[PDB]
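Following: one structure in structure tokens, then a few remarks.
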Amino acid sequence: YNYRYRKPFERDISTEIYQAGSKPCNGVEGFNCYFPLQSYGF
Amino acid sequence: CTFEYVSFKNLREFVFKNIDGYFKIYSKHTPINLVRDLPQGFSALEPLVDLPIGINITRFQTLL
Ligand SMILES: *[C@@H]1O[C@H](CO)[C@@H](O[C@@H]2O[C@H](CO)[C@@H](O)[C@H](O)[C@H]2NC(C)=O)[C@H](O)[C@H]1NC(C)=O
């Protein structure tokens, strides 16, 4: 679980949430409000 | 924090621009007669540096 995934030569390690809708997710987890990184099952 | 480096009469001039994580710097220096505002004439700035840092810039400030 140490390995993970989320422009040309862009890099950004930000924790800012994937909103799945226009919700007040406010950077906090919930239904339609998900953390930007996912782990590779290697 | 992934990178670090070390190298009124003086009109000192610079240009700064950034492209796909590269960051380019050019300059010129001259003594002048009038100090108040940009004196009429012509000269070209010449390159100094390019840094491959990757940052996504939108703002800046002078360090007085
Ligand atoms: C600078 O920041 C912006 C976000 O403010 C980055 O935008 C992303 O660009 C990619 C293009 O491959 C899109 O797929 C993403 O959806 C964009 N993000 C968002 C939140 O819209 C941009 O890539 C950054 N540029 C650099 C060179 O780092």
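Chain A is numbered as in Swiss-Prot; the shown residues are, in order, 449-454, 462-497.
This deposition comes from electron microscopy, 3.5 Å.
Cβ atoms here come from the backbone N, Cα and C positions, even for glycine.
Quick look at what Swiss-Prot lists:
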type: MUTAGEN; residues: A:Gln493 to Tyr; note: Reduced host ACE2-binding affinity in vitro
type: VARIANT; residues: A:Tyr453 to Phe; note: In strain: B.1.1.298
type: VARIANT; residues: A:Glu484 to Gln; note: In strain: Kappa/B.1.617.1
type: VARIANT; residues: A:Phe486 to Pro; note: In strain: Omicron/XBB.1.5, Omicron/EG.5.1
type: VARIANT; residues: A:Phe490 to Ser; note: In strain: Lambda/C.37, Omicron/BQ.1.1, Omicron/XBB.1.5, Omicron/EG.5.1
type: VARIANT; residues: A:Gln493 to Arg; note: In strain: Omicron/BA.1, Omicron/BA.2, Omicron/BA.2.12.1
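Features recorded in Swiss-Prot, as mapped to the structure shown.
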| residue | record | DSSP class |
| --- | --- | --- |
| A:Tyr453 | variant position | strand |
| A:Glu484 | variant position | coil |
| A:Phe490 | variant position | coil |
Looking only at the variant positions A:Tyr453, A:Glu484, A:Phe486, A:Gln493 (mutagenesis position) has its closest CA neighbour at A:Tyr453
How many other Cβ atoms are found within 10 Å of the Cβ atom of A:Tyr453 (variant position), counting all protein chains shown? 8
Please report the Cα separation of A:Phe490 (variant position) and A:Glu484 (variant position) in Å, rounded to an integer. 7
